[PDB]
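For reference, the structure discussed in these notes is given below.
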Protein chains: 2
Amino acid sequence: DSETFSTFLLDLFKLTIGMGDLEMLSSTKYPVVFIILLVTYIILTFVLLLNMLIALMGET
Amino acid sequence: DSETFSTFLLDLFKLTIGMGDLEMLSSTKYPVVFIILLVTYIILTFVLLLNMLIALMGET
Ligand SMILES: CC(C)CCC[C@@H](C)[C@H]1CC[C@H]2[C@@H]3CC=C4C[C@@H](OC(=O)CCC(=O)O)CC[C@]4(C)[C@H]3CC[C@]12C
Ligand SMILES: CC(C)CCC[C@@H](C)[C@H]1CC[C@H]2[C@@H]3CC=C4C[C@@H](OC(=O)CCC(=O)O)CC[C@]4(C)[C@H]3CC[C@]12C
């Protein structure tokens, strides 16, 4: 399923930029857990990982 | 009205992400107060709550 992964990765990175739509989830079973996982992914990427990068510069 | 709440919550969280549109307000009376409330919600979520999280890491 290399092609599916290749397409989805571009879509996921675009969603990470803040632009796009998660229309691909129609084929997924148990959509709730996918929503939760994407929620936590966004939270980690934006709140914790990005903030720590901010903090490091200030202290150095 | 559990179903309406379930749908609206997803829409509201999506708006919190910065993507989506607030098309659901057509059925609402006194739209102005709804606009104001969403304004203050966004202000608190982005300006004050998010900033305090930034500040805490720097001081620790
Ligand atoms: C966060 C940092 C540390 C990681 C760097 C991110 C890259 C690994 C991501 C960002 C955008 C991604 C790319 C988005 C689009 C494509 C084209 C894709 O091949 C295609 O041309 C089919 C899809 C298309 O044509 O758009 C193969 C993966 C690639 C290079 C993706 C692979 C991984 C990339 C470079
Ligand atoms: C800011 C932090 C501390 C709170 C965490 C946010 C979650 C409580 C929000 C974010 C996205 C929300 C979800 C968006 C979509 C859905 C599916 C929804 O049920 C449906 O499948 C119908 C709507 C649809 O299929 O899209 C029930 C609520 C849920 C899990 C929402 C409930 C609450 C969630 C998980």
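Chain A is numbered as in Swiss-Prot; shown residues: 662-721, in order.
Recorded method for this deposit: electron microscopy, 3.4 Å.
In case you wondered, yes, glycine gets a Cβ from its N, Cα and C as well.
As annotated by Swiss-Prot, Ca(2+) binding site applies to A:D682. The Cβ of A:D682 (Ca(2+) binding site) lies under 8 Å from the Cβ of A:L676, each on the same chain and at least six residues away in sequence.
In Swiss-Prot, the entry for mutagenesis A:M680 to D states: Loss of Ca(2+) influx. Loss of DDX3X translocation to the nucleus. The structure shown retains the original residue. Neighbour list (A:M680 (mutagenesis position), Cβ cut-off 8 Å, at least 6 residues apart, same chain): empty.
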